[PDB]
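**Q** Here you go, one structure.
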Amino acid sequence: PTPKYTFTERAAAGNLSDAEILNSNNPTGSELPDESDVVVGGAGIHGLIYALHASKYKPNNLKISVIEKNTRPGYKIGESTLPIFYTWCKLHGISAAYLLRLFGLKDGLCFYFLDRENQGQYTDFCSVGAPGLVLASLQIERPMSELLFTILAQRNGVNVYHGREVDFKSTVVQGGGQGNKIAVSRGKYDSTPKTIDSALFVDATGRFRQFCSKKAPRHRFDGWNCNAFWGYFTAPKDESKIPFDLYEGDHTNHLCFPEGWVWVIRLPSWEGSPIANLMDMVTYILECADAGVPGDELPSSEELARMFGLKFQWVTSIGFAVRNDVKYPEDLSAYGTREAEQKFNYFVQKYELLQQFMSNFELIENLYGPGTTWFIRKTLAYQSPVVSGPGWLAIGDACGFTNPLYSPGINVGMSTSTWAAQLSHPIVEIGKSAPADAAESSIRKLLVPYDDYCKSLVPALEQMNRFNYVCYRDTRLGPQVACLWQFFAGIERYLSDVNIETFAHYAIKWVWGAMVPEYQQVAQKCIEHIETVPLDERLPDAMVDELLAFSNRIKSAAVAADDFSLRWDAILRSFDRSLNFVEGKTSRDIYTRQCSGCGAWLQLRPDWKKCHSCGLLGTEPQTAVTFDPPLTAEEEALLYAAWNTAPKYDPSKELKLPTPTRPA
Ligand SMILES: Cc1cc2nc3c(=O)[nH]c(=O)nc-3n(C[C@H](O)[C@H](O)[C@H](O)COP(=O)(O)OP(=O)(O)OC[C@H]3O[C@@H](n4cnc5c(N)ncnc54)[C@H](O)[C@@H]3O)c2cc1C
Ligand SMILES: CC1(C)c2[nH]c3ccccc3c2C[C@@]23CN4CCC[C@]4(C[C@@H]12)C(=O)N3
Ligand SMILES: CC1(C)c2[nH]c3ccccc3c2C[C@@]23CN4CCC[C@]4(C[C@@H]12)C(=O)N3
Ligand SMILES: [Cl-]
Ligand SMILES: [Zn+2]
């Protein structure tokens, strides 16, 4: 495809504001419709996942308008995504060759556990992603992902209006398909608000809970909660001075310690780019995805920046997520002038390994505009008690949230988004096909499983977070108990079978394994023991002994019961085939490599000879995956064959669950 500069030229020709050039790509047009089936408040990632999944699940059935108050896709924290998310992208027609032009490569999760009372000591837990011919995971800049999903939505009959705000004071939401009247303005100053008459409202306003907070107060869990503070840093090409052995920048890296943990995420940034130019670049990438352009013939990230007049750079997202029962010194003005800055630099110098690590990174000033060098957010975890009701439902963060750790936010949260997308078709049709009282009753009953799933979802994620946090207080519990159980219970068994039709059903069965019984039994023994040791104390060695032995005893039976064949010793660096810990083990599969030219991390596959980020040609041999233990040519061919394309929908197939096989 020859690249078009439609939006760049349209914007210049009419001197269009940012929201005006975006809204001009709507199928219905730049202005709001009088009527719609579904109005979605908020075009965060979940508002857009919802609209894309709803229209793709059953095309040309629902008219859907998304209202987003940001004039353009705004900054958001929450950048790490997982195989289920990529699979969802691939099911919606965008595979890794195209996604990697926009987003950073993620190849598994690695953890380093720092000893507090013995500064310099650490242990690790390392896993891998997948071969480039199986799948990828992504590190996404959220203004870019929201742009990609806006454009994809508009190309699929969904209207998306930026710079428009739902007025939750004058909006009327009523049940039984009688009719919502959603008030949409450009802000509180706006004299001329519009109304969209509609059947269903979707609250996707995130943590702001702008609608469902009117139906129930925010709910907090017992015990400590968490705070976060973070910033953006350079991404070094040469990672060899990082003080951890075998560190790799294309993992989501976790630096863990008694008070909490630090995320390290390498991802490219498009900040400084004009919005119209970005629309042309994204539109071109989708046209390339439509045409099936091979990766080696697709222009590199940097070439796209030159082609469309964009700004491109590599940055590292580094942040703290710590408990809110930590004791800070009263005076912290030696570490900065803002609180977020102060607590960040204070915590860095509390750990010699953190200070040594951070000394490889240079701080970026105001990457996302003024005032954005530092971020802080306090009291992270919460739950919405009421997530649906007559005329409305809520998705994503508006239902609840726990912690950045293991990225439940996007990757687990999309179970609600996609299930709600599927549920919306009968909800609207019920309203159009039955009188009001019966419609409201039938819809209420239809939504009981959605309400009940949501009600139980956040508490299970909360216990998962506390399980990991308490085990992060010891350098043996962290890797050998918490991480081991998360990956065993939460690895996505049978993901290669998921399609558009089964996706919501599969996703709600995942929950990162947090509902698995043996997982909760180990999680409860650990939490019950460790929560009785004050944070400023070291866990007694006998307590670690007892917990480690308990976990390994439950583990052996649950592992034996699982009927899913996995090369566990190839996927977890520190464990053998039966998930036994091996003290010195170091052998794992190798799926990635770092570009000698630009530093970007690449997936190994024979048909990707050039770097997708800068276009530099690597040597042919480098494209060879290393399987340890080895695979035959047939075993390798059989692997890649399973992951080529998703299966057609068979209404007689039993859905195979991601969680491990029950013992019974
Ligand atoms: C420190 C931290 C780190 C995290 N890291 C990760 C991670 O690595 N991976 C991960 O998966 N998750 C992560 N999360 C969680 C993640 O950020 C959220 O789960 C995710 O962004 C939820 O997005 P959403 O679409 O639900 O809401 P949001 O992205 O918050 O979108 C809400 C939207 O609603 C709009 N809006 C609000 N009011 C109105 C109105 N009246 N009219 C119109 N529009 C309105 C806002 O402008 C906004 O665009 C992290 C969270 C935190 C706090
Ligand atoms: C299931 C998968 C998405 C996955 N989910 C994880 C969760 C936590 C830690 C590691 C993983 C992995 C690595 C896997 C294991 N599978 C072996 C055959 C195909 C596949 C898919 C992929 C692979 O190549 N790598
Ligand atoms: C298992 C089932 C009760 C179910 N449980 C859910 C939970 C959440 C969301 C959706 C579902 C569904 C829909 C299913 C999926 N199954 C495919 C083969 C037979 C069956 C039974 C039924 C079917 O036809 N529809
Ligand atoms: Cl993650
Ligand atoms: Zn390169």
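By the numbers in Swiss-Prot, the shown part of chain A spans 3-666.
Recorded method is X-ray crystallography, 2.4 Å.
Placement of Cβ uses the backbone N, Cα and C atoms for every residue, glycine included.
Straight from Swiss-Prot, here's the annotation block:
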type	residues	note
BINDING	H48, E70, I79, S82, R144, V168, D399, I412	FAD binding site
ACT_SITE	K108	active site
MUTAGEN	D109 to A	Leads to very low malA catalytic activity
MUTAGEN	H253 to F	Displays selectivity for producing the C-8-chlorinated isomalbrancheamide B but does not affect the selectivity for bromination
MUTAGEN	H253 to A	Displays selectivity for producing the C-9-chlorinated malbrancheamide B but does not affect the selectivity for bromination
MUTAGEN	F489 to H	Decreases malA catalytic activity
MUTAGEN	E494 to A or Q	Abolishes malA catalytic activity
MUTAGEN	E494 to D	Decreases but maintains slight catalytic activity
BINDING	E494	substrate binding site
BINDING	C597, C600, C613, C616	Zn(2+) binding site
MUTAGEN	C613 to S	Leads to an insoluble protein; when associated with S-616
MUTAGEN	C616 to S	Leads to an insoluble protein; when associated with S-613
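Looking at the shown structure, what environment does each listed feature sit in?
**A** For the recorded site, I79 (FAD binding site), the DSSP three-state label reads coil. Within 10 Å of the C-beta of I79 (FAD binding site) we count 14 further C-beta atoms, all protein chains included.
Around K108 (active site), the same-chain residues at least 6 positions away in sequence with a Cβ under 8 Å from its Cβ are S82, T83, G131, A138, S139, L140, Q141, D252, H253, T254.
Close to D109 (mutagenesis position) in the fold, though at least 6 residues off in sequence, lie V130, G131, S139, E250, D252, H253, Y593, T594, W603, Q605, each with a CB less than 8 Å from its CB.
DSSP assigns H253 (mutagenesis position) to coil in the three-state reduction, placing it in neither a helix nor a strand.
Counting every protein chain shown, the Cβ of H253 (mutagenesis position) has 25 other Cβ atoms within 10 Å.
Close to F489 (mutagenesis position) in the fold, though at least 6 residues off in sequence, lie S129, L574, each with a CB less than 8 Å from its CB. For the recorded site, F489 (mutagenesis position), the DSSP three-state label reads helix.
A coil conformation is recorded for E494 (mutagenesis position) in the three-state DSSP classification, outside any helix or strand.
Spatially close to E494 (mutagenesis position) yet at least six residues away along the chain are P85, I86, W512, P660, judged by Cβ distances under 8 angstroms.
In the three-state DSSP scheme, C613 (mutagenesis position) is classed as coil. Its own atom aside, the Cβ of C613 (mutagenesis position) has 23 Cβ atoms within 10 angstroms in the protein chains shown.
Sequence-distant neighbours of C616 (mutagenesis position) (same chain, 6+ apart, CB under 8 A from its CB) are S302, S303, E304, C597, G599, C600, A602.
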**Q** Near ligand 2, which of the binding-site residues show up if the criterion is a Cβ under 6 Å from one of its atoms? Options: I79, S82, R144.
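**A** By the Cβ criterion, which requires under 6 Å to ligand 2, there are no hits.
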**Q** Using the Cβ centroid of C597, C600, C613, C616 as the reference point for the Zn(2+) site, which residues of the same chain not in that list have Cβ within 8 Å?
**A** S302, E304, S598, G599, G601, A602, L604, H614, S615, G617, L618
**Q** Reduced to three states, what secondary structure does DSSP give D109 (mutagenesis position)?
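**A** Its secondary structure by DSSP: coil.
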**Q** Compute the C-alpha separation of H48 (FAD binding site) from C613 (mutagenesis position), stating it in Å without decimals.
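**A** Pair distance, Cα basis, whole Å: 31 Å.
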**Q** How many Å separate the Cα atoms of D399 (FAD binding site) and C613 (mutagenesis position)?
**A** 36
**Q** Going by DSSP, is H48 (FAD binding site) part of a helix, a strand, or coil?
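**A** Going by the DSSP assignment, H48 (FAD binding site) falls within a helical segment, counted as helix.
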**Q** Can you tell me the CA-to-CA distance separating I79 (FAD binding site) and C613 (mutagenesis position), as a whole number of Å?
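**A** Counting only the Cα atoms, the answer is 27 Å.
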**Q** Mind giving me a neighbour count for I412 (FAD binding site)? Other Cβ atoms within 10 Å of its Cβ, every protein chain shown.
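**A** If we count other Cβ atoms within 10 Å of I412 (FAD binding site), we arrive at 25.
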**Q** Looking only at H48, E70, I79, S82, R144, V168, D399, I412, the residues listed as binding FAD, what is the longest Cα to Cα distance in Å?
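**A** The span, Cα to Cα at its widest, is 29 Å.
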